[PDB]
Every structure is written in structure tokens, then in C-alpha cells.
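Colleague: Dropping a structure here in C-alpha cells format, bear with me for questions.
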Number of protein chains: 2
Amino acid sequence: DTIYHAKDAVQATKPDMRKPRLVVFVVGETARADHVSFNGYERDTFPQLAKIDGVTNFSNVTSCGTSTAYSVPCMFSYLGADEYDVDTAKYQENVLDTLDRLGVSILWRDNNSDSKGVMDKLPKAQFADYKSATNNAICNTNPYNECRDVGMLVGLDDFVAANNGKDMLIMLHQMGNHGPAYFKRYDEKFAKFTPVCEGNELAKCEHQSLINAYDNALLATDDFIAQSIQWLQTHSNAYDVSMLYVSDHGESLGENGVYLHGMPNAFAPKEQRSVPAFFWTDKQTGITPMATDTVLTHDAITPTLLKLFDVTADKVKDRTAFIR
Amino acid sequence: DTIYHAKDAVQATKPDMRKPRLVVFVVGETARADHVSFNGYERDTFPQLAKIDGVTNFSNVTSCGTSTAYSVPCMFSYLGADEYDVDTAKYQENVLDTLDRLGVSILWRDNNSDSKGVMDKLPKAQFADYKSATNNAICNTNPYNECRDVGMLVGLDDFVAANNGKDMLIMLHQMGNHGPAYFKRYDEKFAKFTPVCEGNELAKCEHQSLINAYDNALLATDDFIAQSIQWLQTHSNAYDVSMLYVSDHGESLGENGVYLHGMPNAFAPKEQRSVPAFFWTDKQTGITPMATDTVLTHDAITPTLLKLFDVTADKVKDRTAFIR
Ligand SMILES: OC[C@@H](O)[C@@H](O)[C@H](O)[C@@H](O)CO
Ligand SMILES: OC[C@@H](O)[C@@H](O)[C@H](O)[C@@H](O)CO
Ligand SMILES: [Zn+2]
Ligand SMILES: [Zn+2]
Ligand SMILES: [Zn+2]
Ligand SMILES: [Zn+2]
Ligand SMILES: [Zn+2]
Ligand SMILES: [Zn+2]
Ligand SMILES: [Zn+2]
Ligand SMILES: [Zn+2]
Ligand SMILES: [Zn+2]
Ligand SMILES: [Zn+2]
Ligand SMILES: [Zn+2]
Ligand SMILES: [Zn+2]
Ligand SMILES: [Zn+2]
Ligand SMILES: [Zn+2]
Ligand SMILES: [Zn+2]
Ligand SMILES: [Zn+2]
Ligand SMILES: [Zn+2]
Ligand SMILES: [Zn+2]
Ligand SMILES: [Zn+2]
Ligand SMILES: [Zn+2]
């Protein structure tokens, strides 16, 4: 019952005749553009990414919607935000379907929830649940026994070896800044801003303590993205490596009494849709980022992923991406 | 070849058993929300509407697009901005088709261009060109021989008499703030802000002189809307009278070197889509406006027009309008 959108897609060069390409796409969670240092926030919430050459920050990115179930399938859609509908997304060919058909090896590790239908047509072995300590080795580093996003990097070299010489796209779906318990989202080495709200009744938190917990969780995501780049750099001789980060949606933090996310796009405050995006690539790859102030949305993700693998598809041929 | 959307529409009460309803919808042109006094502009650009009881200003209205051809059909569409497509709008049943089928008498006078397909299924006599001095009696009041929006009010009592006792919806498509020659858009009694730019090469205008011409054209629209209300008030004993105003799109005035409108929504600056909207009703009508800060778009127009005539249609049943 698949409705196709890119049966014409062609890959202009193959990994038997040029370097294979290895990309990590971090599918972020709950992060707000306006809490990113690079976008003008008053605090340095991304100190480690600031030191990495080759990172581009995008200051004007709007998510497709305000929730995981709405945004995540739209991020991988061909249809764009206007014609995307959540009710039928599962039956559309999505960009991972196309890349898999073209021979890219797809992996999805999830420390959040699940792929919201995006992985459903691909073999079940290509999806792995990293919220569970059965699979994630990094869960006892905090009082909540919460498995951490950095645990998704453990053992990726085995996936690379099993796909030796092929193009690869790895999605890491992070827990990130999920609320309401922002204080649970980061280990103690990131407990920089204090005091913190440590209750789930957010309207009873002092506003600054809630912001402080949220910003500490951002520091842990800065760390996770930095470690994902460092992992890619261990493969940059054999593979052309790049990393894309985009959050699924933002978050309200008490403005006008609004908390969490999920508001319909018709009425949602801007904080629920203004999201960070970062793109990193190694110097060898020939990939050129777009200008930092390009007006961008989740609709740029599908053409970016196709372009990273040298794929053209008529449906998105002239659509703006995060890269040229 | 009509694609229907509201074949279920029903009118809950008819003008043989309650007062007939008479509405003017001013389809505006090029006006920016941020140049409206009520929205926080630094100048009083709407002094006459300020004095009329029963006017509601809406501070958060976003147009469907940035041009006449895109926005005008969307304003009367059932589909909403996301699923609206300009290429097939002409074949969809629109809200005027539904209201005409239900017995509302539709009139469209145009001092701008045309209805962009919206009137095309209705008899040609229901559309009248008021850009021409053959039909518009008010064109020699300025050095440009430009026919004025207030000329569209002349002789409306004859339309009311020919439709005596029926519900009526009159669209007045104004020239408004059309550029680039903003200085041509208003007669001398509105030449309040000076000096003015009087050239069509906008980037050579001093910025303040360009703003001054634009704001003088707003004063003439304040006057035209006030006179449209005053006209309605001459019929408020026999008819339940109301007036809706919404602009088709905004305008760039030199911000970052951008002038005029028409930018694709993907990249358009906010000034091209943030538009004023006003709603007036007489005290007798029982119509209640929404809160001034309701998040609104052109998608609110179709349910507003249906609600004004006591019509329900499943497709827009729970869609937010400018009124309850
Ligand atoms: O515009 C839809 C919005 O982005 C989305 O968050 C929904 O409100 C939510 O998915 C409903 O559960
Ligand atoms: O998003 C479309 C935009 O609103 C519209 O103004 C078009 O750019 C124009 O109609 C093209 O001519
Ligand atoms: Zn710092
Ligand atoms: Zn989320
Ligand atoms: Zn969740
Ligand atoms: Zn949830
Ligand atoms: Zn949709
Ligand atoms: Zn739909
Ligand atoms: Zn729908
Ligand atoms: Zn649907
Ligand atoms: Zn494969
Ligand atoms: Zn410590
Ligand atoms: Zn005044
Ligand atoms: Zn226009
Ligand atoms: Zn025009
Ligand atoms: Zn034009
Ligand atoms: Zn469309
Ligand atoms: Zn379309
Ligand atoms: Zn289209
Ligand atoms: Zn089309
Ligand atoms: Zn009729
Ligand atoms: Zn004078």
C-alpha cells in the first residue's frame, strides 16, 4: 500500500568509485533555538560545539509541528509541511525508503520513543531500542537509572564493519531536553546552572530554576553532539563523514502560563517551533553548508539527506536544503 | 468540473423569518499590521475607525500568501492555507458559491484588478469593474485621474433595493496601499505625513519619505472603511449590518533592501504576511467578535462569512473565525 514519491531517484556516483559516505543524523528533542548561544542566547549552552571547526549553526529553522508524533514523520517526508498529514505518513515512501532502495545502509537507534512509523517498511533489525539498559550500556550514571544518548555511540564501529565500504546513514533519536523532568536529562558533570527545579509540577518551579535545568540538559546535548562528531572523526580517512542535528520541536517554559509542547500549529507560540539545527562535515567531503541565516524548516531535511548521498529526486529537486 | 466542499451546508434561519443580513467585506491591499495604530504603530493611521463603537482590531493575522493572485482565492477557499493550491483554486467550490446557492445575493465591486477566479462561477452581472471611470464616479479628485475606493459605495442603495429583504454580501476590492506609487493612492486631504516619495524607483526614496507616503495611503483606507460602515448604518434598521476588512498581504518597505511583495512564503519576510483585520457590527446583530489577540489567518475568513449568514458547513465546522 506504499504511495511512492521518488521512484525516479538516482545516485550519481556510487561507493565503489568514490569514498563511501557515513552520516549521523541526530534527531533532537525539545530544544529551543533561542536557548542556543550561537543564536544570541545570554548563556553559553554549546561550549564544546563552539570549538569544533566545520560546524554551521542555522539561526532560522522552524519545525513542521510541535510534537514527536507529528514532526518526526514530517522530517523524513517528501511532501513538505503544507501537504504532510500525520494520518497517512506511514504509507508514503519516505527518504529512508529511497536511500535504502539505492543501497545506503540505514540504522536507527532510539533513546526517546520510536521512529513514529518512519522505519516501519525496513527490516526490524535496522531499528534498535536504546532506552533499555539491555542495549544501552550507559544508564547507571545518574540517580534515575536513565539511559543516556551517548550510549547510542557504543558499538557503532561494529555497524560500520558489517557495512564496510557502503554508504551509511545512522539516525540517533535522542532523549535530549524532554520534559517535564528536565533535571533528569543530564548527568552531574552538566549541572552548571543552579539552582534547579526538581519537580514535575512546572508552574510551581521558580522560573529561573526551571530555565537552569533546561539549560543544563542543553549542555549534555552539546556534549552528545560533540562526541558524535568525534566518533565520525575516527572514520574520516575511509569515509566522507558529516553530522546533521535538528530538534523535533521546541518547548514552552512558562511564557503566558504555557508549558511543554504539543499545541496545534494554528495557535502554538513561537517557542514550540523555533528549533536549533547544526551541520558538521569534515574538510575532505566537498559538502558546502548554506548560509547560517537561510530561512529553513524541517522540509530541508529530505533534500539534505539525498544530497549527502549524491541522490537526486524530482519531487525535491529544487527544494532548499541545509547544504548546497 | 467543480470540486465541491460544502454540499452539506445549511442555513439555520432565513431572512423571511428574521432580519435580513447585509455584510460588506473589504478585501484590502498591501496594508501592514505593524503600521496600524491599534497594533502599536507610532503614528495614528486609523483616527476615524478609532472613534467608531463596535470596531474590533485583530493584532495577530497572517495572510495566506504574499500576492493578489495567491491570497485572494485562498481567502474564499474551504481548503485552508496548507492544502490550498493556487493552480486548482478556480475549480473548487468557494464560500461565495455556497452562500449564493443558499440564496445570499453576492456582489463584487473591484477597484484593484479582478476577483482572481473567485467570482467566475457566478453570473457576470455580479462582478463590476470600478477601476474604470465609466463605472466609478470618483476619479477626478487627484492629479492621476485614479478612481478611488469610496466610489465603490456610490449606488449601493440600488443593489439593496434590487435585493430587498434578502441576505446580501458585498465585496469591495480596494486599491488600498498598492505600490510602488504609494503617493498616488490617496487624495490631498490625506497628505498628512510629509515629505513624500514621489518616484517609482523606491530604493532612491529617502526611507522616511517612503513611509510617509505609505502612511498617508493608510489614512485614506481608514476613511474608506469608516465610510463603508457609515453606509451600512444607513441600512441598520432593516438589515443586520456588519463589515469585515482583511488585507491580501503586507509589503516590504526597504528592510534589508526588499521592496513590494510577492516573495514565496518559504522565504518571505514577516512584513509581507502580517496584515490588519477589522470587524465591525451594529449593536443589534447578536454577533460577538473574537478576542483581539486570537491567532488568526485568512483561513478564518470562510467560517466568518458562513457564520455571519447563519450557515454551517462540516468542512469548517470547528475552524476558528473572527467571530463566535
Ligand atoms: O499542528 C499540529 C501540531 O504540530 C501537533 O503537535 C499536534 O497538536 C499534536 O500532534 C496533537 O497530538
Ligand atoms: O508562497 C507563495 C507566495 O505567497 C506568492 O506570493 C507567490 O510567490 C507569487 O504568487 C508568485 O507569483
Ligand atoms: Zn563559554
Ligand atoms: Zn519531542
Ligand atoms: Zn516523548
Ligand atoms: Zn509525550
Ligand atoms: Zn497537513
Ligand atoms: Zn489533509
Ligand atoms: Zn487533515
Ligand atoms: Zn486527513
Ligand atoms: Zn542495504
Ligand atoms: Zn560536580
Ligand atoms: Zn490621533
Ligand atoms: Zn495585493
Ligand atoms: Zn496588483
Ligand atoms: Zn501586481
Ligand atoms: Zn499549497
Ligand atoms: Zn499541492
Ligand atoms: Zn504545488
Ligand atoms: Zn500543483
Ligand atoms: Zn440569489
Ligand atoms: Zn490641504
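Numbering of chain A is taken from Swiss-Prot, so the residues present carry the numbers 218-541, in order.
Every residue gets a Cβ built from N, Cα and C, even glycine.
Sharing the features that Swiss-Prot gives for it:
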| type | residues | note |
| --- | --- | --- |
| MUTAGEN | A:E246 to A | Abolishes transfer of phosphoethanolamine (PEA) to a lipid A analog in vitro. Almost abolishes resistance of E.coli strains Rosetta or TOP10 to colistin and polymyxin B, by comparison with the same strain expressing wild-type mcr-1. Does not affect expression or membrane localization in E.coli strain BL21(DE3) |
| BINDING | A:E246, A:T285, A:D465, A:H466 | Zn(2+) binding site |
| MUTAGEN | A:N329 to A | Abolishes transfer of phosphoethanolamine (PEA) to a lipid A analog in vitro. Almost abolishes resistance of E.coli strain Rosetta to polymyxin B, by comparison with the same strain expressing wild-type mcr-1. Does not affect expression or membrane localization in E.coli strain Rosetta |
| MUTAGEN | A:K333 to A | Abolishes transfer of phosphoethanolamine (PEA) to a lipid A analog in vitro. Almost abolishes resistance of E.coli strains Rosetta or TOP10 to colistin and polymyxin B, by comparison with the same strain expressing wild-type mcr-1. Does not affect expression or membrane localization in E.coli strain BL21(DE3) |
| MUTAGEN | A:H395 to A | Abolishes transfer of phosphoethanolamine (PEA) to a lipid A analog in vitro. Almost abolishes resistance of E.coli strains Rosetta or TOP10 to colistin and polymyxin B, by comparison with the same strain expressing wild-type mcr-1. Does not affect expression or membrane localization in E.coli strain BL21(DE3) |
| MUTAGEN | A:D465 to A | Abolishes transfer of phosphoethanolamine (PEA) to a lipid A analog in vitro. Almost abolishes resistance of E.coli strain Rosetta to colistin and polymyxin B, by comparison with the same strain expressing wild-type mcr-1. Does not affect expression or membrane localization in E.coli strain BL21(DE3) |
| MUTAGEN | A:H466 to A | Abolishes transfer of phosphoethanolamine (PEA) to a lipid A analog in vitro. Almost abolishes resistance of E.coli strain Rosetta to colistin and polymyxin B, by comparison with the same strain expressing wild-type mcr-1. Does not affect expression or membrane localization in E.coli strain BL21(DE3) |
| MUTAGEN | A:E468 to A | Reduces resistance of E.coli strain TOP10 to colistin, by comparison with the same strain expressing wild-type mcr-1 |
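Map the listed features onto the structure and describe their local environment.
Modeller: Taken residue by residue with DSSP, A:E246 (mutagenesis position) is part of neither helix nor strand, so it is coil.
The number of other CB atoms found within 10 A of the CB of A:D465 (mutagenesis position), across every protein chain shown, is 30. Reduced to three states, the DSSP call for A:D465 (mutagenesis position) is coil.
Sequence-distant contacts of A:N329 (mutagenesis position), defined as residues of its own chain at least six apart whose C-beta falls under 8 angstroms from its C-beta, comprise A:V244, A:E246, A:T285, A:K348, A:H390, A:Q391, A:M392, A:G393, A:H395.
Secondary structure from DSSP puts A:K333 (mutagenesis position) in coil.
Neighbours of A:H395 (mutagenesis position), defined as other CB atoms within 10 A of its CB across all chains, total 21.
Residue density at A:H466 (mutagenesis position): 29 other Cβ atoms are found within 10 A of its Cβ, drawing on all protein chains shown.
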Colleague: Nearest to A:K333 (mutagenesis position) in three-dimensional space, by Cα, is which of the mutagenesis positions A:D465, A:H466, A:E468?
Modeller: A:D465
Colleague: In this structure, which of the recorded positions A:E246, A:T285, A:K333, A:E468 has the fewest other Cβ atoms within 10 Å of its Cβ?
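Modeller: It is A:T285 that, of the recorded positions A:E246, A:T285, A:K333, A:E468, has the fewest other Cβ atoms within 10 Å.
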Colleague: Near ligand 4, which of the recorded positions A:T285, A:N329, A:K333, A:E468 have CB less than 6 Å from any of its atoms?
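Modeller: Cβ < 6 Å from ligand 4, in sequence order: A:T285.
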Colleague: Within 8 Å of the Cβ centroid of the Zn(2+) site residues A:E246, A:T285, A:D465, A:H466, which other residues of the same chain have their Cβ?
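Modeller: Residues close to the Zn(2+) site, other than A:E246, A:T285, A:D465, A:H466: A:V244, A:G245, A:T247, A:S280, A:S284, A:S288, A:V289, A:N329, A:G393, A:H395, A:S464, A:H478.
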